[PDB]
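Asks: Shown below is the structure under consideration.
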Amino acid sequence: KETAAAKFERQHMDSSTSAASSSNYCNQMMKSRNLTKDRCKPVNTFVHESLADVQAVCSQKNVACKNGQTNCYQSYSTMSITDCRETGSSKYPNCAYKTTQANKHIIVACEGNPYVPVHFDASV
Ligand SMILES: [Cl-]
Ligand SMILES: [Cl-]
Ligand SMILES: [Cl-]
Ligand SMILES: [Cl-]
């Protein structure tokens, strides 16, 4: 079974680009990160910063998570992100995503020792 930290990395880290290159970024990344296996994952955010910088958010501003838990943290700085969301033309298989690039603060839930990101809560 994948660890929670490793699942966060696979679903939400893309340090190899500064920003979504094009409208097909999400179609490609959703497929390559194995987020379209049996179902199209409906919504997923990728963060274009170093893993270290994203991990560091777990020692930044403590904020409530949407679900009311208290282990969420909001990045002090904005980060380059791409939101991927399924379009109306999307029907498994042949998932289809809209790519939206933005520079926003991220909010992650953190857990463990080391205390690292395990869920992507939101961007602001
Ligand atoms: Cl793994
Ligand atoms: Cl791990
Ligand atoms: Cl997400
Ligand atoms: Cl990097």
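Following Swiss-Prot, chain A residues are numbered 27-150, in order.
Using N, Cα and C of the backbone, Cβ positions are placed for all residues, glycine too.
Not my notes, these are from Swiss-Prot:
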- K33, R36, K67, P68, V69, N70, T71, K92, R111: substrate binding site (BINDING)
- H38 to A: Loss of activity (MUTAGEN)
- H38: active site, proton acceptor (ACT_SITE)
- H145 to A: Loss of activity (MUTAGEN)
- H145: active site, proton donor (ACT_SITE)
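Looking at the shown structure, can you explain where the listed features end up?
Replies: Around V69 (substrate binding site), the same-chain residues six or more apart in sequence whose CB sits under 8 Å from its CB are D109, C110, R111, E112, listed in sequence order.
Cβ neighbours of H38 (mutagenesis position) (same chain, under 8 Å, six or more residues apart in sequence): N70, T71, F72, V73, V80, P143, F146.
DSSP assigns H38 (mutagenesis position) to a helix.
Of all Cβ atoms in the protein chains displayed, 19 besides its own lie within 10 Å of the Cβ of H145 (mutagenesis position).
Secondary structure from DSSP puts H145 (mutagenesis position) in a beta strand.
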Asks: Among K33, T71, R111, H145, which recorded positions lie by ligand 3, judged by Cβ under 6 Å to any atom?
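Replies: Near the molecule: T71.
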Asks: What number of additional C-beta atoms lies within 10 angstroms of the C-beta atom of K33 (substrate binding site)?
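Replies: For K33 (substrate binding site), the 10 Å Cβ neighbour count is 13.
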